Amino acid sequence: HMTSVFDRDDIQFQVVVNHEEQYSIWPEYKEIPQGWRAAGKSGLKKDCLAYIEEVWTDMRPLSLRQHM
Amino acid sequence: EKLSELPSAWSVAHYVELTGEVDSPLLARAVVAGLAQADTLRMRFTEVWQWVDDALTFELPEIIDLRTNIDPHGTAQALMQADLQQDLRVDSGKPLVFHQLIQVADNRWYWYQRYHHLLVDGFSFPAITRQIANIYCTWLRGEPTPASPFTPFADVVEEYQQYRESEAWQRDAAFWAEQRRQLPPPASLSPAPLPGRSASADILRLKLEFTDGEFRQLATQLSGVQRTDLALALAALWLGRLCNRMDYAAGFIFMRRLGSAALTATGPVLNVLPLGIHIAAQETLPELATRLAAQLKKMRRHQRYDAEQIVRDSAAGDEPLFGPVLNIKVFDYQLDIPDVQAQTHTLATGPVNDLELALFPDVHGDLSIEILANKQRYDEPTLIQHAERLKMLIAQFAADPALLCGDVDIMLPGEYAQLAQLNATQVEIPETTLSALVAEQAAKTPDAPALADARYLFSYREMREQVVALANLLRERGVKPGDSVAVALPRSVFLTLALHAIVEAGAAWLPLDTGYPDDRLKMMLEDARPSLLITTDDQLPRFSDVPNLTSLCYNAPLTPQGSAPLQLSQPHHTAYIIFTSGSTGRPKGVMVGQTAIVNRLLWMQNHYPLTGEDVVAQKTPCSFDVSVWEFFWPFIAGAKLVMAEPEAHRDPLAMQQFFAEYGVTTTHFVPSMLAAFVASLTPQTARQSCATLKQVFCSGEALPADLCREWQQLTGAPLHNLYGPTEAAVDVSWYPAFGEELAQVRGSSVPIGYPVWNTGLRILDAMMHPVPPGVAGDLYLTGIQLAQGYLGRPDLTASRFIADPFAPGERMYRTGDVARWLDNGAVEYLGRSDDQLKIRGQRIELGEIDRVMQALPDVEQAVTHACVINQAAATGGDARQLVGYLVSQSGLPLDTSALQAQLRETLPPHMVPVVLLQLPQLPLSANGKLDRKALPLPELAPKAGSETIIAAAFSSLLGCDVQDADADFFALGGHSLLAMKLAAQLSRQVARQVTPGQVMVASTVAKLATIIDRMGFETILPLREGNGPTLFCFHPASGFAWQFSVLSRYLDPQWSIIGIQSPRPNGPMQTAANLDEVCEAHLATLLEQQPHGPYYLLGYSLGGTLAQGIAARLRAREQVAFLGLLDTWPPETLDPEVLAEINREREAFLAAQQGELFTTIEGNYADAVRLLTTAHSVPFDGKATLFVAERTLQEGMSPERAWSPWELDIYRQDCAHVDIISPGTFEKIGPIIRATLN
Ligand SMILES: *P(=O)(O)OCC(C)(C)[C@@H](O)C(=O)NCCC(=O)NCCS[C@@H](CS(=O)(=O)NC[C@H]1O[C@@H](n2cnc3c(N)ncnc32)[C@H](O)[C@@H]1O)[C@@H](N)CO
């Protein structure tokens, strides 16, 4: 009966990006993990997810894009 | 007469150490007088009646002089313990008080005191002690006896009765009712369940003073925060963080009496009341301390309300309201007697349920704590450890008072080292693919057996030829490296070949389950957009509707053209795509790369090595990722893989016959299917089938330890527990499920164990912080084995694949599994944090089913609930079934049958609720949180001659007497596992063979009786449809060429086997009274198979006559390169013994088949002898091949001279005329035939 934070919509997340340009959500009250940077989006969970939906277009990792 | 049950016998004991000149007799008389003053100390219980007897008397305390003892102190301790170890009789007619004066030195005394727990508590006994001391000193000054300050027993029950009838009683009762209404469940620092009322009076006491000075700095930084509330906030956060729970019910010590009424009282005062605690991860420490201080401030106005009353109104248990209890109070033990120092030592405070934590901040600003723990639930070093956690807990806030309650770290420096050791799985693997490994192993052992089924058997070279060929065909159909190929194929060699070929062309394979509805499949294909679909000719009409989808029918081998690898596969390519149920929208596909599954298979080959003697089974459907290590792992070790029959993975008996047939050494099981399999096992069947098993693996469910011990005793085959989601390339963690590690498992489930190669396990809390051992937390997966992501869905990917705080730049997969790590570092599966369920190994999201059902017409809301419909249907395994509860928007009946049949067109078969129930209103309870315990269970007619036994079997397995036919077996509580045992039962109760799949496709009495009560019976029997040359097999006296089924395995895979036979309804054997009308009738079918080209023929008995008789008939026309004869004799040799031989052929033919309208067999034997008595033979100018049974008749003119006027070569095996066609002889004849046909 944990009910994880990522499953809760009552909390507000923020969009983070690594070096491979892979997007993810992260709790706003927590420090952004090392090797990750904010993409300029925060707020409600479904909102951040809907943002990621349109921003993340090429699912390939960055290092495999030039080889493609 | 106010009590029912008799109170317990535990007591409160202590002793006061008096260093100074003490007059012992006067002190004893002062004890008597002080005890006499308080009228509540004299109290007894008659049984039950709890009442005060004013006629009781007190005796002078015993004065022991231990100064002459070798160890006065230890002997005094032994005395006080000797009185304390004895239980106290409650029903005695004597006072329950005991005092004793012990002298250990000329100036030192131990003043032992003991009371029954209903007389005094930890707060009120120093009042009695202080009054005795007051009498003592007063008499030492020459003044008379002071009066009694203690409130008499009448005034306290008058006051209490006032409070009971007061207007504050109802107000407090309502307050605590609302409090226990919003009261969260209790927590505990001990993983063991919360017992409730405890019997052990022997507890563990631990006093610890923090000299770090951290609390003084934290308190001097927070000036406005009262030190008690600050230390209490620290304790609350400490408890919540150590238990990984933000909301938990602790206990707090209040007082039922206040002011002087508490200081002049003798009876119990302290009142432990329930305290709900909510930790906020965003709050600072002052906010928690403030909110908690206001909470206690509100609780203190109602603290006069007794706690046993809160239990009373609520009550049956068993779990208590709160585990731990926090004490901030300080008890004043000091007393002033001239020229003598008094120190009160504690001996017995009574039993503790779980844990008592008392906090004492001093006037200097530092912090001391007193821990009272249950000796059965705790031990001292662990308490020291938790205290250290609290120490660094305080230090962190002292250094940074702006620290959030969520960012605080409670893990010790050594545990991080443990986690660093356990997750250090770095193993350097080569950059490679599946095709490169398979090609390498094939280059190692080309002539070794690799792939096989009931018809085909490939060596590694032949298999690689077929893989390369099919890959080139796929490439000719436009399948480029990086594409996807959907697969809808029954279980045969061509499924394996298909997957290997798909990988060979640089593509990924998309397994399709044809049992799913067309809508879901079309959705999947619209998402994946595959380049090609590999299926059979009969399943193509299903996919003729799918737009923009090229198809391909692959059921036969192709002409081999090289075995060289194409080298088109790259490590960054997707290997396989497997769709799983989504909790939000349409199902999501899991893209698993090549390097991931390479690491998985290479690890599985290192940790569980396989050799060429090993035989791996193909039991797992292609729609499950487990099958991935069945399709490839045997081919990277040189082992052999064998296909099972379709839907034989649901039949335990078929698994027994399969294992026994191929000598399987390696297989897989789902714990539910393992239980259903050992349920079919008897020790002799286990030693007749499971004797070849050297390695068995279980994954997908929590693995019961009892099932593992039962499997160990019944078989002895090593069992292994594996764990992983689909998004982690099959399995991530491993653990031995047999022998020593199994015998040490204390829990009910075998741990999921330790991580594989280049993979890491991370059990975090709600704050993304790692949890200490024994504490449940959310499970997260790291490493090279993670999936590439969800296909074409960035949102679900970014939601489920998150950032990794302990590995910079790397990602981390949120399983939703709740787990914890043990003292041996092994991870133990505990449960789920979401609505996802694993029903008999099947991954099912309840949210999808809910959304689909509430998308139905005229449905306000619908709820899916998995439950055991019939409790008598639980023999082991997962007996849960899906039940849907619907409510109509209009209030009108919903017609649940049509709604279920409508659900079958969207959801997979196993995700469709077996029962849909309509409710007037969805059963809520308190806050509208949907009470699932209020959800009712579904309630538990021809019945003709044969189906009466079916109803009897239903009534046997379900325990419910079934009078009505047309009754669904599943809606009555049945499920897959029980349907297996049903199939066995009916199979022994009916001459026909009953399979559980027939129960699946038709679940009723009438339907099961309807079905219960292949290639064809036509002239052409397609034994094996190949491509190249064709070997024609002629029918024996039975008229059926079925017995050649076991020949197709030994022949070269390019060959075709078409058996000719006699379908008695207008068949050649009966329409001919001349035994050449049939030898020339078969030319009408043989010449319309292959008109030209050489001919390859084989016959047995009568079929051999028909072999030579056609051989010369074709030699008078093309050529016959091979004509085999199986113990065939010329008709010139109505004889008496040949009828016995024919009778043996018939007997062994029909007795080898347990199943009517097949009496045509008995006809084709009649028509045989009627035709056999008319002699017919032709010298046959060509040559042929002959196999002779050595144990047959005499006459040394045996075929070498008997067939001489008809060139030939003879092979001699030891068998009868009947056994020459048996599989045991074909184990030699087969290879000979193939070597002859080369
Ligand atoms: P009836 O029509 O109900 O017939 C019943 C039978 C048994 C015939 C039928 O259901 C059947 O054939 N079932 C086979 C089902 C099967 O093989 N499923 C695949 C196994 S799980 C798979 C990944 S998964 O995402 O599908 N499941 C992952 C999920 O499972 C839990 N889990 C895995 N391993 C666990 C262990 N060792 N302990 C506890 N829980 C475990 C996790 O919660 C995880 O999230 C494989 N990757 C598993 O190896």
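One-based numbering along the chain as shown.
Header says: X-ray crystallography, 3.0 Å.
A Cβ is built for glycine as well, from the same backbone N, Cα and C atoms used for every other residue.
Copied from Swiss-Prot, the annotated features are:
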- B:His1217: active site, proton acceptor (ACT_SITE)
- B:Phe1040 to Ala (Swiss-Prot position 1077): Retains 2% of activity (MUTAGEN)
- B:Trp1042 to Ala (Swiss-Prot position 1079): Abolishes enterobactin production (MUTAGEN)
- B:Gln1043 to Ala (Swiss-Prot position 1080): Retains 50% of activity (MUTAGEN)
- B:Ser1101 to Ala (Swiss-Prot position 1138): No enterobactin synthase activity. This mutant holo-EntF is still able to adenylate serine and to autoacylate itself with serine (MUTAGEN)
- B:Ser1101 to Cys (Swiss-Prot position 1138): 1000-fold decrease in kcat. Releases both enterobactin an linear dimers (DHB-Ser)2 (MUTAGEN)
- B:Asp1127 to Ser (Swiss-Prot position 1165): 200-fold decrease in kcat (MUTAGEN)
- B:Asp1127 to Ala (Swiss-Prot position 1165): 20-fold decrease in kcat (MUTAGEN)
- B:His1217 to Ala (Swiss-Prot position 1271): 10000-fold decrease in kcat. Releases only enterobactin, but accumulates both DHB-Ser-O-TE and (DHB-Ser)2-O-TE acyl enzyme intermediates (MUTAGEN)
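With 2 residues not built between them, B:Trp1206 and B:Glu1207 have C-alpha atoms separated by a whole-number distance of 8 Å. Counting only the Cα atoms, the space from B:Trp1042 (mutagenesis position) to B:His1217 (mutagenesis position) is about 17 angstrom.
The Cβ of B:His1217 (mutagenesis position) lies under 8 Å from the Cβ of B:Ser1101, B:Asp1127, B:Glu1141, B:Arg1144, B:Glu1145, B:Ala1189, B:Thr1192, each of these being in the same chain and 6 or more residues away along the sequence. 7 residues between B:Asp1013 and B:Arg1014 have no modelled coordinates; the flanking Cα atoms are 17 Å apart. Comparing the mutagenesis positions B:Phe1040, B:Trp1042, B:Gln1043, B:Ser1101, B:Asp1127 on other C-beta atoms within 10 angstroms of each C-beta gives the minimum for B:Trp1042. B:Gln1043 (mutagenesis position) carries a helical DSSP state (H, G or I). Flanking an unmodelled run of 4 residues are B:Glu47 and B:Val48, whose Cα atoms lie 4 Å from one another. Missing segment of 2 residues between B:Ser314 and B:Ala315: the endpoint Cα atoms are separated by 5 Å. With 10 residues left out of the model between B:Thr1133 and B:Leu1134, the distance spanned by their C-alpha atoms equals 10 Å. Flanking an unmodelled stretch of 7 residues, B:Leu940 and B:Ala941 have Cα atoms 16 Å from one another. The chain break between B:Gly1155 and B:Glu1156 spans 4 missing residues, with the CA atoms of the two ends lying 8 Å apart. In the three-state DSSP assignment, the secondary structure recorded for B:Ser1101 (mutagenesis position) is coil.
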